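Novice: After the structure tokens below, expect a handful of questions from me.
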Amino acid sequence: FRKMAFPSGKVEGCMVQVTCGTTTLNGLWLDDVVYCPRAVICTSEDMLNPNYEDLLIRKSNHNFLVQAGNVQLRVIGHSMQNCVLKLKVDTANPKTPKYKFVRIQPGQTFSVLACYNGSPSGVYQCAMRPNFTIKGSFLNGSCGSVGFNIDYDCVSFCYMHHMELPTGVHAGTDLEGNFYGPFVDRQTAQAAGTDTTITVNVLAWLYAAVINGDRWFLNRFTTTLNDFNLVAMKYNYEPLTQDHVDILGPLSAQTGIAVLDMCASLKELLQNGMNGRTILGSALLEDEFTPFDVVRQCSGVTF
Amino acid sequence: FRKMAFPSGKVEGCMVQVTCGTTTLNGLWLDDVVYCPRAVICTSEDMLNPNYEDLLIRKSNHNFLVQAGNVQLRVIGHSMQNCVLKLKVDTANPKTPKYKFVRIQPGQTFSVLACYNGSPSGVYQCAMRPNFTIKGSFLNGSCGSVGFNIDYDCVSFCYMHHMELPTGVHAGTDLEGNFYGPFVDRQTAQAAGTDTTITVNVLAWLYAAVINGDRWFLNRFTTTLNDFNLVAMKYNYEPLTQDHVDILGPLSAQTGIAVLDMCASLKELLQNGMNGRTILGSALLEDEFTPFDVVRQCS
Ligand SMILES: *[C@H](O)[C@H](C[C@@H]1CCNC1=O)NC(=O)[C@H](CC(C)C)NC(=O)OCc1ccccc1
Ligand SMILES: *[C@H](O)[C@H](C[C@@H]1CCNC1=O)NC(=O)[C@H](CC(C)C)NC(=O)OCc1ccccc1
């Protein structure tokens, strides 16, 4: 039960640095376009209440320094799409993988390639919380780092990093520049909603425990989805959607345990204790493994 | 505070598939040599009690099928170095990074690139345990997956995967083919020695907790190095050396908590327990971050 990231090599070949004035951050170079946070056009003075449309009309193509390593890529056009800048460059990235842009749902996991000055530094797995933040690891200069999943030969980009909230958690946009959650890219006071436990992932973890022979928590009872959802909210657990029930299908089939039967078992654990007992050796329930993460580590999918 | 692995791209470019007969595993292609576990030359029957020198002399270059994705590489020589087979191929790998082969010490961490059929599957961070096992995530066909660290531009390869023990932990060799630990590449149940907790790593992690505002376990007390080590050994923790105290220097400087002060806090947790509380979200004392790992992630 390791938190396993996707291999990062296909994304590494797409990272560049983008500088405007003295502000440097990371960009993503796909075909002949570089994507990066529009915050790069701000000075320290602009960050409090930036007027991005006004800041951008005073920039031209030759104000942007795009480098792949120490090699400059000439900028030939620029536009703003929500909170991302799109810089058209004169060279198509020969390392461009097959890719798509996707907007993920809370509870989904993805790998983050943390970068500084356009150089990859580390990779880790994390989950999108129900309050649209991620518990990441990001230092100054990390903006423009991306999150991604790999789906056979296709890289699905789902996150670009923009900010850190005063509570220490992180927020960003999809690759169309739309924020996850109710945040804005300005250095203002912002707070996230209360975090909840990701129920669908806890259920995936319970199925993984059963697959490995740890099944003391199974009981003789079942529940309805509506009854379960109403109880879950009382314990700060996310309600299940119909999509959550369907993505649990394969694990339910593999173990022969119906989804709603597993819900009844989880409902028992919430109302009574765990009695100091453990599941997969842990005293606490894990909620950052999705159903697909469980299948990955029990089957060994490659890319 | 996350377990962060090194970016794997430099190693992905070196991974190939090696097949001998009915056995397929992964190999590492550097310049014009492919390194892989010698177990690839065994049948199911052979694996029970292999005489590797005999099995190797009975093979020719054409019994080895090496595939780099779609392209077959032609084997033009072969030799055995301890538990690793070196296959000479007619083509140099243009994506060979700057690299070195190092043998690591218990307590040190590295990234694993788990591969199947020559294709990368996942990356995660591990520590070499004091009993010379690693707690990995490896399935059938993962042999020849490698462990590595990245220093500036240089890839240091430190581990090649060979086996899973009955307890579910893993064992392998360095890239010179020498096992870590008392294990042999034979299909028999092998036990490892008693494991201990890596004390210097726990302290580094407690410093990371303080950096991130988790402070409940601190106290005003201090201890001596010898008095701490007496308690540590009683609880199956590795003793702390003066070398370890030196290496914790930067975290001590950044937090203003002396190392021996932190030791007094860890001593209390060992004696009293954590009492249902958590540190950095964990209910257990984590020992697979080195001091360098913490420094890397925190500044
Ligand atoms: C971009 O590299 C940077 C990433 C931050 C720096 C520390 N760790 C991170 O994840 N982002 C910013 O500096 C960002 C700038 C735009 C939002 C305009 N601002 C930010 O994260 O401010 C933090 C903050 C703002 C207001 C109150 C409290 C904290
Ligand atoms: C190589 O791909 C494979 C990796 C194993 C398979 C399951 N998980 C892994 O990490 N290694 C072997 O199959 C290895 C071959 C020897 C000749 C080195 N044998 C092995 O790991 O045996 C496990 C075992 C446990 C208990 C009794 C007997 C064998």
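We're sticking with Swiss-Prot numbering for chain B, so the shown stretch reads 3266-3564, in order.
Per the header: X-ray crystallography, 1.8 Å.
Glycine is treated like the rest: Cβ placed from N, Cα and C.
While the structure shown retains the original residue, Swiss-Prot records the natural variant B:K3353 to R with this note: In strain: Beta/B.1.351. Record note (Swiss-Prot), natural variant B:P3395 to H: In strain: Omicron/BA.1, Omicron/BA.2, Omicron/BA.2.12.1, Omicron/BA.2.75, Omicron/BA.4, Omicron/BA.5, Omicron/BQ.1.1, Omicron/XBB.1.5, Omicron/EG.5.1. The unchanged residue is displayed. Residues or ranges marked as active site, nucleophile in Swiss-Prot (evidence: experimental evidence): B:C3408. For the naturally occurring variant B:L3468 to V, Swiss-Prot gives the following note: In strain: Zeta/P.2.
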Novice: Taking only the Cα atoms, work out how far B:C3408 (active site, nucleophile) lies from B:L3468 (variant position), in Å, as a whole number.
Specialist: 33
Novice: Which residues in the same chain, at least 6 apart in sequence, have a Cβ under 8 Å from the Cβ of B:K3353 (variant position)?
Specialist: B:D3297, B:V3298, B:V3340, B:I3341, B:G3342, B:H3343, B:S3344
Novice: What is the total of other Cβ atoms whose distance to the Cβ of B:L3468 (variant position) is within 10 Å?
Specialist: 26
Novice: Reduced to three states, what secondary structure does DSSP give B:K3353 (variant position)?
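Specialist: The residue in question, B:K3353 (variant position), is strand (DSSP, three-state).
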Novice: Which residue, of the recorded positions B:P3395, B:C3408, has its CB surrounded by the fewest other CB atoms within 10 A?
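Specialist: With the recorded positions B:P3395, B:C3408, fewest surrounding Cβ atoms within 10 Å: B:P3395.
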Novice: Taking ligand 2 as the reference, state which of the recorded positions B:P3395, B:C3408, B:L3468 have a Cβ closer than 6 Å to one of its atoms.
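Specialist: Near the molecule: B:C3408.
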Novice: Expressed to the nearest Å, what is the distance separating B:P3395 (variant position) and B:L3468 (variant position) at their Cα atoms?
Specialist: 16
Novice: Kindly assign B:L3468 (variant position) to one of the three DSSP-derived states: helix, strand or coil.
Specialist: helix
